[PDB]
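Notes follow the structure.
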Amino acid sequence: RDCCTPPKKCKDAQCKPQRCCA
């Protein structure tokens, strides 16, 4: 589960500092 690719995942620290999340 990537932080921006479907299913995007923007909730954990390993995904928050991501333009597609922050």
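Going by Swiss-Prot, the residues shown for chain A are 52-73, listed in order.
Just so it is clear, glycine is given a Cβ too, placed from its N, Cα and C backbone atoms.
Copied over from Swiss-Prot, here are the features:
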type	residues	note
MUTAGEN	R52 to A	5-fold decrease in activity on Nav channels (probably Nav1.4/SCN4A) from rat diaphragm
MUTAGEN	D53 to A	2-fold decrease in activity on Nav channels (probably Nav1.4/SCN4A) from rat diaphragm
MUTAGEN	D53 to N	Increase in activity on Nav channel from eel electric membranes, and decrease in binding to rat Nav1.4/SCN4A by increasing the rate of dissociation from rat Nav1.4/SCN4A channel and decreasing the rate of association
MUTAGEN	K59 to Q	Important decrease in activity on Nav channel from eel electric membranes, and decrease in binding to rat Nav1.4/SCN4A by increasing the rate of dissociation from rat Nav1.4/SCN4A channel and potently decreasing the rate of association
MUTAGEN	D63 to A	3.5-fold decrease in activity on Nav channels (probably Nav1.4/SCN4A) from rat diaphragm
MUTAGEN	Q69 to K	Increase in activity on Nav channel from eel electric membranes, and important increase in binding to rat Nav1.4/SCN4A (seemingly irreversible) by potently decreasing the rates of both dissociation and association to rat Nav1.4/SCN4A channel
MUTAGEN	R70 to A	25-fold decrease in activity on Nav channels (probably Nav1.4/SCN4A) from rat diaphragm
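Only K59, from the mutagenesis positions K59, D63, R70, place their Cα within 10 Å of the Cα belonging to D53 (mutagenesis position). Checking each of the mutagenesis positions (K59, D63, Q69, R70) against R52 (mutagenesis position), the C-alpha distance stays within 10 Å for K59. A gap of 11 Å separates the Cα atoms of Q69 (mutagenesis position) and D63 (mutagenesis position).
With a 10 A radius on its CB, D53 (mutagenesis position) counts 11 other CB atoms from all the protein chains.
Sequence-distant contacts of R70 (mutagenesis position), defined as residues of its own chain at least six apart whose C-beta falls under 8 angstroms from its C-beta, comprise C55. Fewest other C-beta atoms within 10 angstroms, among the mutagenesis positions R52, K59, are seen around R52.
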